[PDB]
Structure formats: C-alpha cells, structure tokens
Amino acid sequence: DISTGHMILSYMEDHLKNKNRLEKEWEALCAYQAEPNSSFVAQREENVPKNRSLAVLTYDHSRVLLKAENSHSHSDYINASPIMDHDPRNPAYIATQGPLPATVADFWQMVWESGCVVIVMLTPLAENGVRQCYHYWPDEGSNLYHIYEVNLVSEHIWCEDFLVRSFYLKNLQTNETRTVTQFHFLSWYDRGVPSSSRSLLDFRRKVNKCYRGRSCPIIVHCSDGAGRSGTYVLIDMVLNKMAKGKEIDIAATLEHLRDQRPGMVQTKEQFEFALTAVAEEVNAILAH
Ligand SMILES: [Cl-]
C-alpha cells in the first residue's frame, strides 16, 4: 500500500514530471483506437435526439440497456456506458451524458434498474448561459418522471465547490422506494479542470464514504459524460488500486476506459490534472 504509494510516485516522476513523456503518452492516447468501437445503435435516426453530443456516442459493445417493457419511449437506448474495473459482471460505474429534457424519464429508469444509489454530477447546469445538463431533479418537493416519482428530501452544502442532495425515488409501477444520494461538484467547468485538486479529492472521499461498499454502479455524469466524468473515473480507479496493493500504468488504465466509452478524458490538461491529483493524494497519505 504505502509500498504502492512510492510505486505511484516513481511512475509520476517518469510520466507527470517529465513533460516529454506526458506529451508522448497523450499523443499515443489521442491516436489510440478501441476495438470494437461501433456505435451503430446510438447513431440511429431514432436515437439522434437522445444524444447530447455527436462527439461521444456509446459503443454497441458497452451500453446500458433499458428494459424496453418499462421504457417511456418503448426503446432500450440510452447514451450511457457501463464501466468495469475488477469484475466483468458488475460494472463499478455507469458514465452517462447530462440527461436532456427528452431523456429524463430514461435517466431515472437507468438509475432504478441499475440499483444505483450514489450519483456523481461534475458539471453545473449552465456555464455563463451555456447549458450543460437539464435540471433533472426537483428543487423542492416532488416531481414525476414517467413512472418515477422523485422527492428532494434534503440538501447538504459542504463547501463552495461541492454539495450533496438526498432523494427518495419511488417506482410507481412496483410501489418500491429507494434513497438515491447525489454528489454535485460545482467548480469543474466544461473542457477544463478544477482549480483545487484538494477539493475534488475531498469530494471523492465523501462520495466513497457513502458508497462503501455496494454492488450497484456509481452513476457519473457531466456533459458529454466523457471529459470530466472520465477524469473522475480515471483518478478514482487509480487511487482504488493503491487502496489495495503492484504495477501502475495510468495511460493503460485510461485505455481500459476508452475501450468502454469513447472520449473519456477530453483534454491533455485534464489528463495532466488526473495525474497531479493522484500524486497529491499520495503525497498526503505518505506524509502521514
Ligand atoms: Cl435493438
């Protein structure tokens, strides 16, 4: 563990500090091509409006399938990609776009059927007016999204950069009711990075003190569900490996991600950030 901390630091010296290797790797990464990588379903005429960003469409081989029988639009399609870590049965996350007005019922169906109870949201809803994600929850009281009643139970504001919202999610078909906890990071702007890595890391720690430990996937979204969402996942997967002890390849770990959803980590600056974040956390642990 501390052992693996020093192993990560060694890696950081060769891949974060050496700017040449950063570039080279990112250049490698940009050209990297997943196989398979078809997204024919996502590119159907019928699913065009269910996609926010034409640049980031879920692969046919790695998409969440809504149960068409319970679907709002009688369709299985949602732009969400399961993301496996250890286990090919149980994906650790579902990365998905910011739900659109057209797809909110769908987003909740995926939350219900995935058994998900922790959501991570890494965008504000608007950026100097530029919409990122539809306001898919009620700011007070109850809203109905198809057969999914969502009630806002409470809302806890930790700091300038993040808050938590607690929901009750009732399936009106089955009369069941679950608590879904939504972690909302507010200072991570489109195609950019947080100013404080310390905030994003504490935010992560809070996400995981609440998740620990559940079968169901964490639902991570932002905008395209690639850039920020992927930097989170990448940062979070690499520290989990430290969490449980040998070898470390962050570039290779990112490939594993891009095998499962295109676009993951949109910028070299974001990649640089994910690295800097892992390093800083590992500097803190080892300091103690
Ligand atoms: Cl089909």
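If you go along the chain as it appears here, the first residue is 1 and each next one adds 1.
Per the header: X-ray crystallography, 2.5 Å.
For all residues, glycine too, the Cβ spot is worked out from N, Cα and C.
Taken from Swiss-Prot, the feature active site, phosphocysteine intermediate covers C222. Per Swiss-Prot, substrate binding site is recorded for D190, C222, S223, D224, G225, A226, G227, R228, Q266. One mutagenesis experiment catalogued in Swiss-Prot, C222 to S (Swiss-Prot position 945), is accompanied by this note: Loss of activity. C222 to A (Swiss-Prot position 945) appears in Swiss-Prot as a mutagenesis experiment; the accompanying note says: No effect to increase invasion, migration, and metastatic lung colonization in mice breast cancer model.
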Sorry to bug you, but what's the C-alpha spacing from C222 (mutagenesis position) to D190 (substrate binding site), rounded to the closest Å?
9
Per DSSP, to which secondary structure element type does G227 (substrate binding site) belong, with helix, strand and coil as the options?
helix
Taking every protein chain shown into account, which of the binding-site residues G225, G227 has the largest tally of Cβ atoms within 10 Å of its Cβ?
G225
Non-site residues, in chain order, whose CB comes within 8 A of the mean position of the CB atoms of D190, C222, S223, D224, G225, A226, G227, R228, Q266 at substrate:
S53, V56, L122, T123, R191, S229, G230, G263
DSSP three-state assignment for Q266 (substrate binding site):
coil
Say we define neighbours as other CB atoms within 10 Å of the CB. Which of the binding-site residues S223, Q266 has the fewest?
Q266
Set of same-chain residues at least 6 away whose C-beta sits under 8 angstroms from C222 (mutagenesis position):
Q97, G98, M121, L122, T123, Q132, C133, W188, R228, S229
